[PDB]
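Chemist: The structure is given below, and queries will be raised subsequently.
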Amino acid sequence: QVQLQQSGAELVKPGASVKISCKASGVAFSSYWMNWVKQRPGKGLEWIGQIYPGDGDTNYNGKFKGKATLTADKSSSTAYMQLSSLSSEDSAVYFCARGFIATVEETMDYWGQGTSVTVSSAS
Amino acid sequence: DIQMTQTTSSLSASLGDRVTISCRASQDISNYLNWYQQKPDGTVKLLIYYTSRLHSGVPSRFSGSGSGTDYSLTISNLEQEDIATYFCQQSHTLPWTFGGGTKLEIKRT
Amino acid sequence: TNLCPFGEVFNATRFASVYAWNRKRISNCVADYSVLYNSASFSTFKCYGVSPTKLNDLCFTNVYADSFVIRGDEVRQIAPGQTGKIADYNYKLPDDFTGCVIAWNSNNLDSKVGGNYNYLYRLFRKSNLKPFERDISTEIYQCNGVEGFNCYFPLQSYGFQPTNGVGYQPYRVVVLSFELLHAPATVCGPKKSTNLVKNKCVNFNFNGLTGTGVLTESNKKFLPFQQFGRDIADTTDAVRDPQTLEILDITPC
Ligand SMILES: *[C@@H]1O[C@H](CO[C@@H]2O[C@@H](C)[C@@H](O)[C@@H](O)[C@@H]2O)[C@@H](O[C@@H]2O[C@H](CO)[C@@H](O)[C@H](O)[C@H]2NC(C)=O)[C@H](O)[C@H]1NC(C)=O
């Protein structure tokens, strides 16, 4: 079955860096775009970025350019997302989706379970 | 980037009634719009692509229409599991944007 | 009964460059191309050897699909008997070309804000290339190394920015080629076959071969690959039923 599984919730101190893995099972992971999307609670979806595992082609949103880094792992078929210079506003739910092509456009057909990341200094 | 707007932030409807969710775009995007549905638990799945194509496994009670800069998703008969949040996302220009999302409720206080 | 994909031909997240046009073979399927009328609303969809509507009633022996991406205003180069960089240096069709051409705008998919660089094309070449010929070699054409006076790099990439006006936006092109009615059929649409009737004047359609007559049992012994029977008059005498393997003679009414 086409399954996109992600890691659990993350607790990150501000200013640190965090890695999120999205692993694809039952998919030719190296032939379709991986789109990463951010959702703050009560706010609309924000398209963070997109990577092509086949050759490492990446397209980054202007707002998130440089802040987030996307890498591919062909062997384990996993897309890694690295967040640097975390602040409290970055606390959100991050989704990984597959960019299928309907011969005219690109659509995010299959979506992951979503990783909740919270940035704070509480115990 | 293309500005994506949903006029109705939320709406309440009864079971089995046709429900229309609008989506207005700042710039013409032809019919390069996708409708996604997110369950209250957080699970999200594709619903409609290219504004009229029904995705695999999706009940036929859903439909899409529109052109130019205005589109709409229509539920012919609302059912209990259809209660979710619907997002319209463009694909005309590379910085893709999602709508504000519309949440459905039952007619009650 | 098999359904050949048409997915990795059309539904592909990254088409190849024109100079390296991707070639695919399709065989042994119920090619229900009926999706291709309107599943994408192509800008150009033109067919030479047969009208697109009639294509559901023709059975082929081989189907080849060529997928690539070309500059917008250059789509007209894809027609047979044309001239120019695209039609002479990296892709050419025969004059008697059959099969047909589909092309649709793909500005959103292929264009990049900073200028796409995956898509290349051959600008310099020693001489024109024969139809359906692919060249990938990247030596320097008119000189050592890679650069110099008249020592120019053969391949250049379109600056596919989204802001480019119509005629510069990248267009995705898929070209189908298939032979008509000389070999055992391999690819064609449903044309759901009915029961076969013998010794009665009926019309018949066997693997695209259409006619009218009376079908009778025959003792002629064709070879395993032999399908059609012919006379000195070059008419169709005997044909072998595709479903079950026996030979039937045809007699005019
Ligand atoms: C291009 O693909 C579509 C498939 O639609 C979706 O594609 C992927 C996102 C996949 O993960 C699934 O969610 C969907 O199937 C083809 O259109 C449909 O294809 C399916 C085959 O499973 C078929 O059941 C439907 O009837 C097709 N039509 C619609 C309106 O859903 C389309 O055919 C593909 N392109 C070509 C040229 O074949």
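Residue numbering in chain C adheres to Swiss-Prot, whereby the residues present occupy positions 333-474, 480-590 in order.
Every residue, even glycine, has its Cβ placed from backbone N, Cα and C.
Pasting the feature list from Swiss-Prot:
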- C:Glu484 to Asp: Increased replication in human TMEM106B overexpressing cells (MUTAGEN)
- C:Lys417 to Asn: In strain: Beta/B.1.351, Omicron/BA.1, Omicron/BA.2, Omicron/BA.2.12.1, Omicron/BA.2.75, Omicron/BA.4, Omicron/BA.5, Omicron/BQ.1.1, Omicron/XBB.1.5, Omicron/EG.5.1; May enhance affinity to human ACE2 receptor (VARIANT)
- C:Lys417 to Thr: In strain: Gamma/P.1 (VARIANT)
- C:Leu452 to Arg: In strain: Delta/B.1.617.2, Epsilon/B.1.427/B.1.429, Kappa/B.1.617.1, Lambda/C.37, 19B/501Y, Omicron/BA.4, Omicron/BA.5, Omicron/BQ.1.1; Contributes to cellular immunity evasion and increases infectivity (VARIANT)
- C:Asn460 to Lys: In strain: Omicron/BA.2.75, Omicron/BQ.1.1, Omicron/XBB.1.5, Omicron/EG.5.1 (VARIANT)
- C:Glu484 to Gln: In strain: Kappa/B.1.617.1 (VARIANT)
- C:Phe490 to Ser: In strain: Lambda/C.37, Omicron/BQ.1.1, Omicron/XBB.1.5, Omicron/EG.5.1 (VARIANT)
Chemist: For the missing segment of 5 residues, report the Cα-Cα distance in Å between the flanking residues C:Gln474 and C:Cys480.
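Modeler: So the two residues bracketing the gap are 8 Å apart at Cα.
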Chemist: Can you tell me the CA-to-CA distance separating C:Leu452 (variant position) and C:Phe490 (variant position), as a whole number of Å?
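Modeler: Pair distance, Cα basis, whole Å: 12 Å.
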Chemist: Take the Cβ of C:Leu452 (variant position) and count every other Cβ within 10 Å, whichever protein chain it belongs to.
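Modeler: Step by step: centre on the Cβ of C:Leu452 (variant position), count other Cβ atoms within 10 Å, giving 19.
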Chemist: Around C:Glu484 (mutagenesis position), which of the listed variant positions (C:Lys417, C:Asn460, C:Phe490) come within 10 Å, judging by Cα atoms?
Modeler: C:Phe490
Chemist: Going by a 10 angstroms cut-off between Cβ atoms, which of the recorded positions C:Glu484, C:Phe490 has the sparsest surroundings?
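Modeler: Each of the recorded positions C:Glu484, C:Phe490 was scored; lowest Cβ tally within 10 Å is C:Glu484.
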Chemist: For a quick check of packing: other C-beta atoms within 10 Å of the C-beta of C:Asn460 (variant position), how many?
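Modeler: The Cβ of C:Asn460 (variant position) has 11 Cβ neighbours within 10 Å.
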Chemist: Reduced to three states, what secondary structure does DSSP give C:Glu484 (mutagenesis position)?
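Modeler: DSSP call for C:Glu484 (mutagenesis position): coil, neither helix nor strand.
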Chemist: Within 10 Å of the Cβ of C:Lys417 (variant position), how many other Cβ atoms are there?
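Modeler: Its Cβ has 18 other Cβ atoms within 10 Å.
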Chemist: Sort C:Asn460 (variant position) into helix, strand or coil using the DSSP assignment.
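Modeler: DSSP assigns C:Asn460 (variant position) to coil.
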Chemist: Taking DSSP three-state, what's C:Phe490 (variant position) in: helix, strand or coil?
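Modeler: Its secondary structure by DSSP: coil.
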